[PDB]
Amino acid sequence: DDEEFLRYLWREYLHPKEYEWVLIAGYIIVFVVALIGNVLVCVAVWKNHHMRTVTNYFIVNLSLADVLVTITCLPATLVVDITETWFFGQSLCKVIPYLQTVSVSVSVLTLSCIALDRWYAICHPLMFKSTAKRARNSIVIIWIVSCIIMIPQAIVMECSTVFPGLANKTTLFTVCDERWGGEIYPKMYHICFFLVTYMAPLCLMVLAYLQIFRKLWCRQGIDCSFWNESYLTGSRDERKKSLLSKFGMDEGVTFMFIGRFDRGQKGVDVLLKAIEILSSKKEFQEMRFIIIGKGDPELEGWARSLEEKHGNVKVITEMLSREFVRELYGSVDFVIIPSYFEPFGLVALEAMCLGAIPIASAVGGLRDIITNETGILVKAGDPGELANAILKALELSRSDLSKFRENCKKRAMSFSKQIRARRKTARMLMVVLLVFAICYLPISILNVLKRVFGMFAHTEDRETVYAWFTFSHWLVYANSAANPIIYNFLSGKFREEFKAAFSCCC
Ligand SMILES: CCN(Cc1cccnc1)C(=O)CN(c1ccc(OC)nc1)S(=O)(=O)c1ccccc1C
């Protein structure tokens, strides 16, 4: 009667759309999934101390922004897309678009700081001393910048009431939309809006992740299935004696260098000078040197001269197969890596996997790999320091070295594990970036085409354009539901925490 009469009146007022059933269904699904998932992300990182990383701090910030828009903006957007009218008054006409755009800005700047942190950690040779307070300062900056830059958005939003009807106005409708005082202002503002919220951060993040991919996959990594001691037969003593026998050398503490002969990069000049220095001491007779490489013909001549002079020095300018090099690593006592510059100690990791104790310059990746219990670090470029470290290694070799070789093997495996873990994380972040870029493409392009280029002004098919806009709105909100699913599929820690959450209630 009376209650049915009022429902009837709004039905006569509001004209329904044929696709609103799937829109409502999709919004309800995205609402529940985004809410539950992002809440679980937050509680997973907050209640479990193993989740405390800078990346996960940024991920929590992203989930918070997403929860904000899911609770305060998604219902309003659904209602407006269904009814094409603003029922919530003037203040909410300001506030809700402000919250929405602020959350977009927070999201894109959070992804940007994620990309930047990974780039500094991976592509930059240095590392930040601060991790947690760095993330906190970044997050506060992100929110402050986001809230400030979207102030114009809130300023231009206005309620406007339109009175349809020929002569006497019996009905009206209020819309919430941007109010501009000219044709140039919306074009300029929405060009800037597209640049700041979508295009420029996307380009920067794509460049950063290209550099990160190139570093993590093409410039790093060691084939652990090949560089493995399981392929070696017999004990290390037997292999060393067989090696020295085949090389026409007496038994002794065996040092190996492998690399290009150059001046200022791989450091064979430092090694040859250190060998000349050691040649005057009696300990030199207890030592054997295997110098493998090619390059500078003057350094090749110097090395051959040392070989012709000393029976405990052998130089190999021939190209050796990887199986032979693996035999070398698994039988020599020490590998000498006197690089001036060494961004990735690949030789060091390959040698340590096979139990060879590295003696390396403290430069770059060698510093990252080698510790005081897994090798000997020397000042780069100093032949006297290198000779002293070689004498130190001889004195060490007078006793059992097996614990040092085991520490080298464990450290190399652990480093390879870190490399793989960083690869998995970078991959998850790249998927997140790709899904963000897809989810926000339609609305970004449609906003430019409407505001900057003025399309859809006099369109014959306005129903199609309105469907495209409602779809782009929903796709934006579905991004918030998609992120936790991504974390569950591409992160074993998030997956375990989600399983624990869903099991504590079942
Ligand atoms: C200028 C902002 N914009 C363009 C845009 C480009 C890229 C990312 N988000 C929005 C709009 O289309 C408008 N904005 C919007 C609309 C729907 C929606 O669904 C996710 N998200 C944002 S809005 O200004 O916040 C707005 C305006 C009027 C009523 C409600 C809302 C939320």
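Heads up, residue numbers simply count up from 1 along the chain you see.
Technique stated in the header: X-ray crystallography, 2.3 Å.
Even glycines carry a Cβ here, placed using N, Cα and C.
Of all Cβ atoms in the shown protein chains, 17 besides its own fall within 10 Å of the Cβ of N447 (mutagenesis position). Annotation comment: Swiss-Prot describes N447 as suvorexant binding site.
Of all Cβ atoms in the protein chains displayed, 9 besides its own lie within 10 Å of the Cβ of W10 (mutagenesis position). Looking at Swiss-Prot, the entry for mutagenesis of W10 to N (Swiss-Prot position 44) says: Abolishes response to orexin-A.
Among the sequence features in Swiss-Prot, the mutagenesis site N447 to A (Swiss-Prot position 324) is noted as follows: Strongly impairs response to orexin-A. The DSSP secondary structure for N447 (mutagenesis position) is helix.
The two recorded residues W10 (mutagenesis position) and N447 (mutagenesis position) have their Cα atoms spaced 30 Å from each other. In this structure, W10 (mutagenesis position) is part of a helix by DSSP.
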